[PDB]
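Q: Here it is, the structure in full.
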Amino acid sequence: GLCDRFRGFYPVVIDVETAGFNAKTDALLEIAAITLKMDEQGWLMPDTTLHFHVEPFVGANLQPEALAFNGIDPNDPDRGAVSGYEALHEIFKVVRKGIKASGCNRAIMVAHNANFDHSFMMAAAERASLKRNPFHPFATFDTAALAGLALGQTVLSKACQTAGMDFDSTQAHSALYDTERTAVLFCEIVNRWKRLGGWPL
Amino acid sequence: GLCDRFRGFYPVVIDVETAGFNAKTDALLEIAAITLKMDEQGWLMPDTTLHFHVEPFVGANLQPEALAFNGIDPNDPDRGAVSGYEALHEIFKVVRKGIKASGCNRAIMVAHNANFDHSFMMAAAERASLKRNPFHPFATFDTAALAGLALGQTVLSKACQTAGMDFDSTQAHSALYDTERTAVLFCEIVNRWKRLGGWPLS
Ligand SMILES: [Co+2]
Ligand SMILES: [Co+2]
Ligand SMILES: [Mg+2]
Ligand SMILES: [Mg+2]
Ligand SMILES: [Mg+2]
Ligand SMILES: [Mg+2]
């Protein structure tokens, strides 16, 4: 059902934390993923949540400004960080399952300013030499653009507030929280479209 | 209220043709830009159209498979190609005009699988060392995502047909034609949201 809605695409919400803006050279530090489901009523809602702290890859650059921004101490002994390979492999495992079960044929990343998270995910996958990536190699569902249309807002915090959702700046910029808000935001935009009779055609 | 609609963003539709998928190493070959306007009743439609054939930058890589796809012959001196600098500077001049004329703050690129065209534009701007870029450095309005939501389709041709638009595959893959269809597609998605009472919010 989730797969008739988006021509076979299985939407998965993704947020990453990084040690910079350069996907090829800057450390991936954290990643959360939230799969979605469609109920009998045809409404969209979050399904499964995965979250991993990621160890900076060997040779990775780290910008203090980024660390200052996300508050991540890449040296905290009990971060419980895993390898980029480990995080993506575990996420890909869940995504692949959710795909076959719903009739989808490929995953698509839902993310806020999606090019960012997509570039980092693809770079991490490259690093680890992962051959089986369930995510579309270039297409994404950018919630910034989607909110621009739906809410006249492109900033995540502002978009959520405008959508009637709660948003907590003190929790903001953490992978789990941002992913969850982005997931709720995406479901709301889709549900609102259906609500107003935009869907089905 | 064009810049009331998108928190100050001035949406400009862009399509590029290239000699490959690598924005840093593959030649930019063509670029077309379509600005938008809003009428007094709040409806969105295309405004100004610009189009440039672009000369492959010095050292640029050319993928035959790309040239096979877009039918571009980078060697035909009849093509009338200009430098990447020339194309962007001319486009930027028109965009910069439109912004400070509608109370806008910045331009935002509208494009189909926008990350692609945005990467190529930014790469071209950087090679030419352009210092005044009116386009937002990372935000875009991807019509693939927007059509996914509005039409349940992510492929340009399919999204257009589903939207009720005419689409002609024999004209597809030309910068001018693709940009125009993309502009019409984007306007229709925005206008349809308004028609359905999705906008304004109150
Ligand atoms: Co990594
Ligand atoms: Co160039
Ligand atoms: Mg983020
Ligand atoms: Mg964050
Ligand atoms: Mg294109
Ligand atoms: Mg084209």
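Shown for chain A, in order and in Swiss-Prot numbering: 9-209.
Cβ atoms are placed via backbone N, Cα and C, with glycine included.
Dumping what Swiss-Prot says about this protein:
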MUTAGEN   A:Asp23 to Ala  Nearly abolishes enzyme activity
BINDING   A:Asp23  Mg(2+) 1 binding site
BINDING   A:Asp23, A:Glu25, A:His181, A:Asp186  Mg(2+) 2 binding site
MUTAGEN   A:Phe29 to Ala  Abolishes enzyme activity; when associated with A-73 and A-77
MUTAGEN   A:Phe77 to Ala  Abolishes enzyme activity; when associated with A-29 and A-73
MUTAGEN   A:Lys139 to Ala  Reduces affinity for RNA
MUTAGEN   A:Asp150 to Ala  Nearly abolishes enzyme activity
ACT_SITE  A:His181  active site, proton donor/acceptor
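Looking at the shown structure, what environment does each listed feature sit in?
A: Under the DSSP three-state reduction, A:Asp23 (mutagenesis position) is assigned to strand.
For A:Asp23 (mutagenesis position), applying a Cβ distance below 8 Å and a minimum sequence separation of six or more within one chain yields A:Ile39, A:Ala40, A:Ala119, A:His120, A:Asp125, A:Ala183, A:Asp186, A:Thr187, A:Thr190.
DSSP assigns A:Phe29 (mutagenesis position) to coil in the three-state reduction, placing it in neither a helix nor a strand. A sphere of 10 angstroms centred on the C-beta of A:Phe29 (mutagenesis position) encloses 15 other C-beta atoms.
Its Cβ taken as reference, A:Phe77 (mutagenesis position) is surrounded by 14 other Cβ atoms within 10 Å in the chains shown.
For A:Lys139 (mutagenesis position), the count of additional Cβ atoms within 10 Å of its Cβ stands at 6 [all protein chains shown].
The local packing around A:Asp150 (mutagenesis position), expressed as other Cβ atoms within 10 Å of its Cβ over all shown chains, amounts to 29.
Taking the Cβ of A:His181 (Mg(2+) 2 binding site) as centre and 10 Å as the limit, one finds 16 other Cβ atoms among all the protein chains shown. Under the DSSP three-state reduction, A:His181 (Mg(2+) 2 binding site) is assigned to coil, being neither helix nor strand.
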Q: Using the CB centroid of A:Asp23, A:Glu25, A:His181, A:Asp186 as the Mg(2+) 2 site centre, which other residues of the same chain sit with their CB within 8 A?
A: A:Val24, A:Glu38, A:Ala40, A:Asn78, A:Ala180, A:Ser182, A:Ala183, A:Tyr185, A:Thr187
Q: Using Cβ atoms and a cut-off of under 8 Å, determine which of the recorded positions A:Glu25, A:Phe77, A:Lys139, A:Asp150, A:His181 neighbour chain B, and list them by sequence position, or give 'none'.
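A: Near chain B: A:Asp150.
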Q: Hey, how far is A:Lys139 (mutagenesis position) from A:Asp150 (mutagenesis position), Cα to Cα, in Å?
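A: Cα of A:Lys139 (mutagenesis position) to Cα of A:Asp150 (mutagenesis position) measures 25 Å after rounding.
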Q: Determine the recorded positions, out of A:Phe77, A:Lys139, A:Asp150, A:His181, A:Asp186, lying near ligand 4 in the sense that the CB is under 6 Å from one of its atoms, and give them in sequence order.
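A: With ligand 4 as the reference and 6 Å as the Cβ limit, the list reads A:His181, A:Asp186.
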Q: For A:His181 (Mg(2+) 2 binding site), which of these mutagenesis positions sit within 10 Å, Cα to Cα: A:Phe29, A:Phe77, A:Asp150?
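A: So far as Cα distances go, the mutagenesis positions lying within 10 Å of A:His181 (Mg(2+) 2 binding site) are A:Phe77.
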Q: Would you kindly give the Cα-Cα distance separating A:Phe77 (mutagenesis position) and A:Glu25 (Mg(2+) 2 binding site), rounded to the nearest Å?
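A: Their Cα atoms are separated by 10 Å.
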